[PDB]
Structure formats: structure tokens, C-alpha cells
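S.K.: Have a look at the structure that comes next, please.
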Amino acid sequence: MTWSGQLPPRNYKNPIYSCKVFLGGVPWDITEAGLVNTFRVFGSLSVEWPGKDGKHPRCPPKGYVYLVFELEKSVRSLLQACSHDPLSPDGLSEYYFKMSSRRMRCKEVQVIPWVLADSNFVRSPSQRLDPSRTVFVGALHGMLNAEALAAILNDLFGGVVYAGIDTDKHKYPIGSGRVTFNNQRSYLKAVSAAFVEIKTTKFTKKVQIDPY
């Protein structure tokens, strides 16, 4: 099946944070521990980039880095002590900050952290995960947040109780999950549909499903 009926995938509730944050905008930063010594001013912080076991730590990506630290307080602190804009970018939400000091160049960096609204959603918080009544989800959008996951799963059958995407320790998969139901209508219809398409004007995606 296919439609254009999506719910705004850019108007989520931003409750709290639960996984790492993606960062980029530093095409000249020689050492990522510099960014750590400018951000750890607010608390416990750490950093990760591929290749810290290489020939020197001055070999981080051409302009990218990832951050991992205190799951909640430091996360909201950075985002709420720097610059933010809602939907004025005219396409998505974004955060920005600036750690330059006319030492050689000056440019701002752009942040997008992992929110609990990217990990799961419920149609009823007063319910639970039912005994072995859940099917696998994959090949979905590289975010497929709780607004898009709630839109596709209520449109297909309206019989839902819980849905989410699986995470591991700081691997930021956002691409493999499961969905739980309290009705049978969702089990044989999700398996018979196996794939549906989003055909909006400036946003198009698909989500796949497999039996349990």
C-alpha cells in the first residue's frame, strides 16, 4: 500500500535523550579532545571517532565526529546553552554551536542528538509487551521517528499497543526493530502487506516487515 497521509515527522515532543549524538561542521579541527575540553565544562563527557588505534589521534574524519556522555543532563545542557532553531530552516529542526576563537578559522557546528521519540512509542502507556505477539521491522527511513511510526502502524490496521526500534550500546542503528500488538488483525495484515510506500511532496520512504 502507499499514501500521502503522514503525520509531521518534524514535530515530535522531545521528551528526553537516550542514545549518542551526531555532530559535524569542523573541517579543520585537528583533535576531537579539543571539542571535549570545550564541552566538558558542563559535566562528564567523552568522545568517539573511528581509528583512535591508528598511527596518531590527529586522524579523525574529514569534518565529522560523534559524542557519547551522560545520557540526559549534559545532553539538554549543550542544546540549551548553544543556538537552536525550530522549523525556520524550512525543512527540519536543527541545533548549532561555535567553539572557534579566531585561532585560525571560525565556523559553527550542527548537532542532532538521539531522542527517546526515536526509540519507541505507545498507543497506550497503561499496557505492556504481549507474549510473543510482535513482528520484525527493517529497511525503514534512517530515523523513522515516533510520528512516522505512529502514522504507518495506525493507518494499516489501527490495532496497536506498542512499537519501537532496537538500539545497542552506542551503535546508533535506527534501522532494525519490532512492533507489538494486542490484536490479530495487525499480524496477518502486516505480513500480507510486507512493505508500504510514503509518497508525500518532499518526503518519500518505505518500511518493511517480516513474520515472527
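Numbers here mean position along the shown chain, with the first residue as 1.
If you're wondering, the header gives solution NMR.
For all residues, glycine too, the Cβ spot is worked out from N, Cα and C.
According to Swiss-Prot, the mutagenesis experiment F22 to A (Swiss-Prot position 314) carries the following note: Abolishes stress granule assembly and correct localization in dcp1 bodies.
I would like each feature placed in context: is it buried or exposed, what are its neighbours, and how far apart are things?
M.R.: In the three-state DSSP classification, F22 (mutagenesis position) falls within a strand. Around the Cβ of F22 (mutagenesis position), the number of neighbouring Cβ atoms within 10 Å comes to 14.
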